[PDB]
Amino acid sequence: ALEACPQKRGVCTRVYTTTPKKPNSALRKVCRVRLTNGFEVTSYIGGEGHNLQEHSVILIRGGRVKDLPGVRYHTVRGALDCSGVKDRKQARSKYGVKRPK
Amino acid sequence: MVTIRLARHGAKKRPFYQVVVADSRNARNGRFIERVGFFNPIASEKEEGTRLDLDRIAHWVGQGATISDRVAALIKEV
Amino acid sequence: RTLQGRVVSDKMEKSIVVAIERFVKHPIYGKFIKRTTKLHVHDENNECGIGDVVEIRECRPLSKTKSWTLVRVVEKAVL
Amino acid sequence: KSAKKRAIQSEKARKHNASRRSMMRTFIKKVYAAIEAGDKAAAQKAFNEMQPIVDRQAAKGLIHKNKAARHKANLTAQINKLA
RNA sequence: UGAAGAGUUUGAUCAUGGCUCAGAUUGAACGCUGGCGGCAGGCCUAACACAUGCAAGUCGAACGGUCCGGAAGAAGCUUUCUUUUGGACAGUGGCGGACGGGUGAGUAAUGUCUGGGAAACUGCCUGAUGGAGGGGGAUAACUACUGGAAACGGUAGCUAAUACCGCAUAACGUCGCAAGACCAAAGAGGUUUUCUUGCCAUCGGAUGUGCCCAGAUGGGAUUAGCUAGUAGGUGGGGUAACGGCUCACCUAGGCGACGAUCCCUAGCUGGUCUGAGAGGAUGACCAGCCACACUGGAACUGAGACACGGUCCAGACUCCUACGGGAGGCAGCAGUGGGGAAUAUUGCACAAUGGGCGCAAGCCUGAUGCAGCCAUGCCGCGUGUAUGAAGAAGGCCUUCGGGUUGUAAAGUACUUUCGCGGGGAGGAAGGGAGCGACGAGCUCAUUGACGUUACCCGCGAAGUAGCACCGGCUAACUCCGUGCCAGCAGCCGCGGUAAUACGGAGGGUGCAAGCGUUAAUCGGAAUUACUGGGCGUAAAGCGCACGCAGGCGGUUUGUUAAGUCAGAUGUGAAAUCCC
């Protein structure tokens, strides 16, 4: 976070997929982000589906992914272009998903 | 200019003025030179409304200490 | 103020430098520490010489560096 | 009021004290010059025209106390010498 | 009256070691979840750029006109016009803007902190002494004319003061020698021969400051020799004053491992938080000090600003413009836009308290006193409180026996919200008027919230509710689906047909809008350990000799007694820490 700030914005450079380590196997969704801090780190994309393109621009939280060595940050869904998960009945507090009527 | 006015301890539902001799420059509730008594507008806390302590102020009076209009009234009441 | 020191130099005229030393405890450890200071005392009579442990008292600043003057000589010599 | 009035006076004010000190350094040098030459009479007489003028400047905010007494002491100290 | 940590390196154990977890705080926020009420609080990100309004005036007991208002005249009425008078705007004249308010960039330095010293100053105010005689001179307003689009400016004429200047008296003060000479000063107003306001000179007081000194004040030497006015002397210049502060001459020193110089960072402090203490971190609200207002530099006038609404010069920007030339700069209040995860009414008002000016009347005062928006926090009520059937439904859990939610899951009443009506606080009384010399003092009246909130009284409807989590640490369970499949995970791990850690459902725990979560600060770590530690094998003794500084060092006596110790006194910044 550099300035030790809770959150930091950044423009995505590429929204590619990565595979877990030895004990796991899947297609975890990540994306390189150029935070305003001047650093280009990779953040994980929580949820079963996102809508992040090339000019996504999403706020970074900060969390290490035991599966993906390097991804020490998590994306905050529900802020900016990062649309919250759809039909999220459970984790709405996270991923940012308004309670259906 | 050394003046003798009232120092408002003023608090939500607690009006108490402290007739003190201090410099005119200093704030109303700043560092004072020496207290000579007190004043209770409502006189509810204690029966003794005010305690001028004549002899005390009698010293500053003439030393160059001037008393305000309001305080003068309380002081005159002795 | 009276200070005691040594005459480590008598090169200048009417001006002698006295090396005063003191012992103070460390603000943290507390152990005694040695600290000295050079003071240019006045000596119009050029009486005091090198090796003389004289007394120093505060007087009218004869100059910018000299604000002290010779009072009395404790001993005779100890280079 | 007119913030300019206080501006013009201050400027013209310096113009005054400027001429006053002029007479000072003009006659003070004259006295010293006379003393240096040896002329006693003409000198002292010229000294009695510098003492007042410098004292009069003290009456106002021209030379003030201190600096005024200084010049008087120095002048009289430079005349009793070369004389 | 003061001290209980845990998880993770092994197949297992001990030792070492780093990381990590719950605590308090922060001028916040995003994600999803909303009722109310008191109190408190709000751009911690771009000193980024800013629309609009506001942020200092006040005096006619200084002087001529205009505007507004009243009264009395010449007149039969009207027009017109005359005199007197109140307020004030324009001008002239006096005082004030360097107080208050905002911000923290810059800054390591007696800048600040603590105690002293003196080569000093101090408007208004207070005490004491003395005095105020005669005279002369100048510039506006106004009047006339001309130039310009405007700002604004040029010329000619008249004129006054508590505006300037020359001479006396000297209480005194200053200067040489030693124990002599020189140098001051404006009235006005009235209940006017009596006071009031003010002035000139001197001493002192009060208060506020300039300057100097001892000690203390972050990180790095992969920053070490550095320095020419640079160190000292004489004389001079300069200033309110000491000082190479500045100049000439002479001398040639001065400083450094008790680390100068250089570089980096940060307003500082009191304090705040934490801790048994020591100590660590921080210093945001409030109080003191310092520094800074378009960027940079400088000077003047003054008691004091080298001075936001003062001035001069350099640079950039925005706006106006018949482009000739001008007007500004909210890191002042509110507010806008941008940025950002993000932080509000371009609201109301002066009576109170306090401040500036005035004799007073009185005027000014978004300083401030309140309201509004946002649960951001805290206090008495988030998803309810109390009441309630051996309990026939529904939601939840289940060993399918049962159990649980038990206003019913219906209702009803509620703490009593909300809402409506009335009264309406100060937790402060004057201004004014009457008595008194509109002085002291006494008496009386008006004005209530801030150009109506709080609280009290009356009336009165029940009047939303959701999120996180349930393998262990973490308090809280199984069935079904899927099946190393999909997925969970801070660490140890779990899932290959019984998975409480995957998705769903019933049930349960937490929060009771907080609780979780994210970020930031402190200790536990006796893992720098002064109190609390180690170096044969775990990280760790220099290969040896010798030797400088330094540290330490036998015994006896005397003086000094600087260190050390003791009594008294001054300061102990204030605030706080502690009680």
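Note that chain A is numbered according to Swiss-Prot, with residues 23-123 shown in order.
Per the header of the entry, the method used was electron microscopy, 15.0 Å.
Positions of Cβ are set from backbone N, Cα and C atoms, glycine also.
Features of the protein shown, as given by Swiss-Prot:
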VARIANT   A:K43 to R  Confers streptomycin resistance but not hyperaccurate translation
MUTAGEN   A:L57 to H  Protein is not incorporated into ribosomes
MUTAGEN   A:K88 to Q  Confers low-level resistance to streptomycin and a 15% decrease in the translational elongation rate
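DSSP assigns A:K88 (mutagenesis position) to coil, not to a helix or a strand. Cβ contacts within 10 Å of A:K88 (mutagenesis position), excluding its own Cβ and spanning all protein chains shown: 10.
Within the same chain, the residues at least 6 positions away from A:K43 (variant position) whose Cβ sits under 8 Å from its Cβ are A:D89, A:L90, A:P91, listed in sequence order.
Following the DSSP three-state reduction, the secondary structure of A:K43 (variant position) is coil. In this structure, A:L57 (mutagenesis position) is part of a beta strand by DSSP. Reported as a whole number, the C-alpha separation between A:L57 (mutagenesis position) and A:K88 (mutagenesis position) equals 22 Å.
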